[PDB]
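A.B. asks: Below: one structure in structure tokens.
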Amino acid sequence: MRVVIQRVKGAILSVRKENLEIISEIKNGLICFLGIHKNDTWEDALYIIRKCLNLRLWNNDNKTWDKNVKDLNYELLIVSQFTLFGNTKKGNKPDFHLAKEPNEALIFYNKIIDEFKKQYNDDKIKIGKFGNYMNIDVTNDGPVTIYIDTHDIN
Amino acid sequence: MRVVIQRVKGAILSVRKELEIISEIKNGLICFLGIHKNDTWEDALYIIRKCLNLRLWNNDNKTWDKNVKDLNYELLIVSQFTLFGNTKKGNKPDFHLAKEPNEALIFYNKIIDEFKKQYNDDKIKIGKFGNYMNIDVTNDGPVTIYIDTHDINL
Ligand SMILES: Nc1ncnc2c1ncn2[C@@H]1O[C@H](CO)[C@@H](NC(=O)[C@H](N)Cc2ccc(O)cc2)[C@H]1O
Ligand SMILES: Nc1ncnc2c1ncn2[C@@H]1O[C@H](CO)[C@@H](NC(=O)[C@H](N)Cc2ccc(O)cc2)[C@H]1O
């Protein structure tokens, strides 16, 4: 599993209504762009969940890297992104072969979302719209960008 | 050397003087660039070639088909040491892998110069290295790409 975590003052997420309208909004918090690998297991997901929730990305009391999202009662917007498995190693056109197929990915993603809300709180976890074109107006704070690939630890 | 490339409709970059705008792009890419203490010129040339050549926009009916240069779009290069934020140990990132600020700035300035030489002086915008930045961004897709050059054989 791969995640890019960005620290924000706000994020406004919107989709097409045409078959843009705002479907989700956060203030202070994190936006987490999350890629599900075809071989991901529950263990991968748990590690990402723990890290997003516990990473000390805010300053407190004139001390750096001190507080996490839960501490400050901040929000998280979770956005599904298969582009992180974009192989850029060959030429100009990225391929996305490492990504989990969208049907499996969706149920996996929903499970992750539920697990997020379980360790924190239902009101503090916002999502986008798996499989849909999205527009996200984001106020980047710092900016602070953290990358994690689970294929590198335990 | 590490980079997070995001596809944008626009990005407005602001620093504390309260917030003065120093830099603005419409359509293009924002690149969050982290320089590693052992990075060579070759690592840079690989990132530059990729930000410039990767086919990240669709083109009516065709998917992942056009790059930033094809479309005559812009690039906002933003210096980011948080990409060397190691989060494997505790929950406080450490940044020992990141090249020291003055050497980093010198290297970053060269990188900007080579971007301009490979594309166009007018099309490459930057942040304020070493400074707190606020970045109002409109993510388009979203599309997020991560590259680490120590994962490939130059
Ligand atoms: N493996 C996956 N991990 C995370 N999200 C996934 C994965 N597979 C599918 N998705 C979801 O399905 C969408 C389109 O396939 C994924 N969407 C995206 O990555 C962005 N909306 C960008 C995008 C850009 C172009 C395009 O043709 C499709 C999507 C994600 O919401
Ligand atoms: N090795 C480096 N690679 C890229 N940028 C670097 C590097 N070293 C220093 N910088 C620049 O100097 C700042 C502090 O080191 C870096 N700033 C940032 O990464 C963002 N403003 C995030 C931030 C936010 C707060 C803070 O106290 C430090 C950093 C970067 O612009």
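Residue numbering in chain B adheres to Swiss-Prot, whereby the residues present occupy positions 1-17, 26-162 in order.
From the backbone N, Cα and C atoms, a Cβ is placed for every residue, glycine too.
Straight out of Swiss-Prot:
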BINDING   B:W72, B:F89  tRNA binding site
MUTAGEN   B:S87 to P  Wild-type deacylation of D-tyrosyl-tRNA(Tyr)
MUTAGEN   B:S87 to A  Partial loss of deacylation of D-tyrosyl-tRNA(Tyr)
MUTAGEN   B:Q88 to A, E or N  Wild-type deacylation of D-tyrosyl-tRNA(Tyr)
MUTAGEN   B:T90 to A or S  Wild-type deacylation of D-tyrosyl-tRNA(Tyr)
ACT_SITE  B:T90  active site, nucleophile
MUTAGEN   B:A112 to F  Loss of deacylation of D-tyrosyl-tRNA(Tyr), loss of deacylation of glycyl-tRNA(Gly), not toxic upon overexpression
MUTAGEN   B:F137 to A  Loss of deacylation of D-tyrosyl-tRNA(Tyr), loss of deacylation of glycyl-tRNA(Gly)
MUTAGEN   B:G149 to A  Loss of deacylation of D-tyrosyl-tRNA(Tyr)
MUTAGEN   B:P150 to A  Loss of deacylation of D-tyrosyl-tRNA(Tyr)
A.B. asks: For B:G149 (mutagenesis position), which of the recorded positions B:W72, B:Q88, B:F89 has the nearest Cα in space?
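C.D. replies: So, of the listed recorded positions, the one sitting closest to B:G149 (mutagenesis position) is B:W72.
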A.B. asks: Hey, of B:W72, B:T90, B:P150, which of those recorded positions are within 10 Å of B:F137 (mutagenesis position), Cα to Cα?
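C.D. replies: Candidates kept after distance check: none.
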A.B. asks: For the mutagenesis positions B:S87, B:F137, B:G149, which residues place their CB under 6 A from an atom of ligand 2?
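C.D. replies: What lies within reach of ligand 2, judged by Cβ under 6 Å, is B:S87, B:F137.
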A.B. asks: How long, in Å, is the gap between the C-alpha atoms of B:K17 and B:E26 where 8 residues are left unmodelled?
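C.D. replies: Spanning 8 unmodelled residues, the Cα-Cα distance equals 6 Å.
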A.B. asks: Using C-alpha positions only, work out which of the recorded positions B:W72, B:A112, B:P150 is nearest to B:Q88 (mutagenesis position).
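C.D. replies: Comparing Cα positions, the candidate nearest B:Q88 (mutagenesis position) turns out to be B:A112.
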A.B. asks: Quick one: give me the count of other CB atoms within 10 A of the CB of B:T90 (mutagenesis position).
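C.D. replies: So the number of other Cβ atoms within 10 Å of B:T90 (mutagenesis position) is 22.
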A.B. asks: If we check Cα distances from B:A112 (mutagenesis position), which of the recorded positions B:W72, B:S87, B:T90, B:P150 wins as closest?
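C.D. replies: Closest by Cα: B:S87.
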A.B. asks: Of the recorded positions B:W72, B:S87, B:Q88, B:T90, B:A112, B:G149, which ones put their CB under 6 Å from ligand 1?
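C.D. replies: Cβ < 6 Å from ligand 1, in sequence order: B:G149.
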A.B. asks: Just jot down the residues in the same chain as B:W72 (tRNA binding site), at least 6 apart in sequence, with C-beta under 8 A of its C-beta; none if empty.
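C.D. replies: Once residues fewer than 6 apart are set aside, B:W72 (tRNA binding site) is near B:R63, B:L64, B:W65, B:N66.
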A.B. asks: Mind pulling out which recorded positions among B:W72, B:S87, B:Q88, B:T90, B:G149 sit under 8 Å from chain A, Cβ to Cβ?
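C.D. replies: Correct list, in sequence order: B:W72, B:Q88, B:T90, B:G149.
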A.B. asks: Let me know how many other Cβ atoms fall within 10 Å of the Cβ of B:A112 (mutagenesis position).
C.D. replies: 21
A.B. asks: Count the other Cβ atoms sitting within 10 Å of the Cβ of B:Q88 (mutagenesis position), across every protein chain shown.
C.D. replies: 24
